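Input: a single structure, listed below in structure tokens.
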Amino acid sequence: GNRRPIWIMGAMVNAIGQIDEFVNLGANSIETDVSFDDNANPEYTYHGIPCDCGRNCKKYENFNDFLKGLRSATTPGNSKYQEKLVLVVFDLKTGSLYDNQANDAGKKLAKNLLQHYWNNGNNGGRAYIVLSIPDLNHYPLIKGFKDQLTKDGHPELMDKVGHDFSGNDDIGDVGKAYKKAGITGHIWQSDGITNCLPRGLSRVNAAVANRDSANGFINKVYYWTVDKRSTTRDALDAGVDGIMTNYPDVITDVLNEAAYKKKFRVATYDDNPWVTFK
Ligand SMILES: [Mg+2]
């Protein structure tokens, strides 16, 4: 049947210059860390130590600077536009906040994205965005984000927004979180661990089983962080939709292997990331 569209996602793309670096190596998507200040306002795109093996952990920007860069990379006609860059996952570092600031953090995030990425609806960046939350108990962040875009008069930009819970929680507990949050679509499911440590495919397989089941809730599954061809092949054979990597050119080389070219292709803008592949 048809080739599954795959998101090749650059890991820890936290400096404006790294957006071209990863996209030019073959990524169609990036993952970016977002730190929060003591008032739940996004502050930096900063991961810090410890981080993946072989990476400098300390590159960062002011978050709104990063968003203006990412807007340039994803706005047709801009001198820096990358037509291939179609998804951004924000790894929201809400661990520094109290649980009762999760909703406030969603609202602050929406205000910044509206102003600096979507430019108040004037010729904004076109990428789809996944709000990845590391703690299921922070699910109120989603309502905050949606209510703030609604208040600001751009509720439609939620068509460009999806969701992930990154903590490797049990799949049924993830689904309960989404039920609590009132969410019924646009759901990505991460599974992974730092490239520094080993991991098998058991939870990836459970996430794919949920995604492909008649009444499951996951639309897409992505596995992180994968820097080896063998691991790439294992994840593709498991049926994942995304692979997060420090080396997009390794993943691209695997997808260009003749057996994999028959079964997968690199996702473009017209592949809606919220639709389960059939
Ligand atoms: Mg991260």
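Numbering, chain A: per Swiss-Prot, residues 28-305 in sequence.
The backbone N, Cα and C atoms fix where each Cβ goes, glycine too.
In Swiss-Prot, a published mutagenesis experiment is listed as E58 to A, annotated Loss of catalytic activity on sphingomyelin. Loss of catalytic activity on sphingomyelin and lysophosphatidylcholine, high decrease of hemolytic activity, and loss of vascular permeability and dermonecrotic activities; when associated with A-60. Around the Cβ of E58 (mutagenesis position), a 10 Å sphere holds 28 further Cβ atoms from the protein chains shown. DSSP assigns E58 (mutagenesis position) to a strand segment in the three-state reduction.
Around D118 (Mg(2+) binding site), taking its Cβ as the centre, 25 other Cβ atoms fall within 10 Å, counting all chains. What Swiss-Prot lists as Mg(2+) binding site is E58, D60, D118, and the listing cites experimental evidence.
Here Swiss-Prot notes a mutagenesis experiment, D60 to A, with the remark: Loss of catalytic activity on sphingomyelin. Loss of catalytic activity on sphingomyelin and lysophosphatidylcholine, high decrease of hemolytic activity, and loss of vascular permeability and dermonecrotic activities; when associated with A-58. Counting every protein chain shown, the Cβ of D60 (mutagenesis position) has 23 other Cβ atoms within 10 Å.
A sphere of 10 angstroms centred on the C-beta of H74 (mutagenesis position) encloses 23 other C-beta atoms. In the three-state DSSP reading, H74 (mutagenesis position) counts as coil. Here the residue is the original one, while Swiss-Prot reports the published mutagenesis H74 to A with the comment Loss of catalytic activity on sphingomyelin. Loss of catalytic activity on sphingomyelin and lysophosphatidylcholine, and high decrease of hemolytic activity; when associated with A-38.
As annotated by Swiss-Prot, active site, nucleophile applies to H74.
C80 (mutagenesis position) carries neither a helix nor a strand DSSP state and counts as coil. Of all Cβ atoms in the protein chains displayed, 12 besides its own lie within 10 Å of the Cβ of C80 (mutagenesis position). Mutagenesis annotation in Swiss-Prot: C80 to A, described as Moderate decrease of catalytic activity on sphingomyelin and lysophosphatidylcholine, and moderate decrease of hemolytic, vascular permeability, and dermonecrotic activities; when associated with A-223; the structure shown retains the original residue.
Quoted from Swiss-Prot, the note on mutagenesis experiment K120 to A is: Important decrease of catalytic activity on sphingomyelin and lysophosphatidylcholine, and moderate decrease of hemolytic, vascular permeability, and dermonecrotic activities. There are 20 other Cβ atoms within 10 Å of the Cβ belonging to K120 (mutagenesis position).
Following the DSSP three-state reduction, the secondary structure of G122 (mutagenesis position) is helix. Other Cβ atoms within 10 Å of the Cβ of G122 (mutagenesis position), summed over all protein chains shown, number 10. Among the sequence features in Swiss-Prot, the mutagenesis site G122 to A is noted as follows: No or very weak change in catalytic activity on sphingomyelin and lysophosphatidylcholine, and no change in hemolytic, vascular permeability, and dermonecrotic activities.
Record note (Swiss-Prot), mutagenesis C223 to A: Moderate decrease of catalytic activity on sphingomyelin and lysophosphatidylcholine, and moderate decrease of hemolytic, vascular permeability, and dermonecrotic activities; when associated with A-80. The unchanged residue is displayed. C223 (mutagenesis position) carries neither a helix nor a strand DSSP state and counts as coil.
One mutagenesis experiment catalogued in Swiss-Prot, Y249 to A, is accompanied by this note: Loss of catalytic activity on sphingomyelin and lysophosphatidylcholine, high decrease of hemolytic activity, and loss of vascular permeability and dermonecrotic activities. DSSP assigns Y249 (mutagenesis position) to a strand segment in the three-state reduction.
A simple way to gauge crowding: the CB of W251 (mutagenesis position) has 25 other CB atoms within 10 angstroms, across all the protein chains here. According to Swiss-Prot, the experimentally introduced change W251 to A is described as follows: Moderate decrease of catalytic activity on sphingomyelin and lysophosphatidylcholine, and moderate decrease of hemolytic, vascular permeability, and dermonecrotic activities.
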Got a sec? Which of these mutagenesis positions, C223, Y249, has the most Cβ atoms within 10 Å?
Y249
Sort the mutagenesis positions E58, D60, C80, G122 by C-alpha distance from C223 (mutagenesis position) and give me just the closest.
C80
By CA-CA distance, flag whichever of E58, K120, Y249, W251 among the mutagenesis positions is nearest to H74 (mutagenesis position).
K120
Whole-number Å value for how far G122 (mutagenesis position) lies from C80 (mutagenesis position) (Cα to Cα)
22
Scan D60, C80, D118, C223, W251 for recorded positions whose C-beta lands under 6 Å from an atom of ligand 1 and note them, or write none.
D60, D118
Cβ-centroid neighbourhood (8 Å) of the Mg(2+) site, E58, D60, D118 excluded:
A38, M39, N41, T59, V61, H74, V116, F117, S159
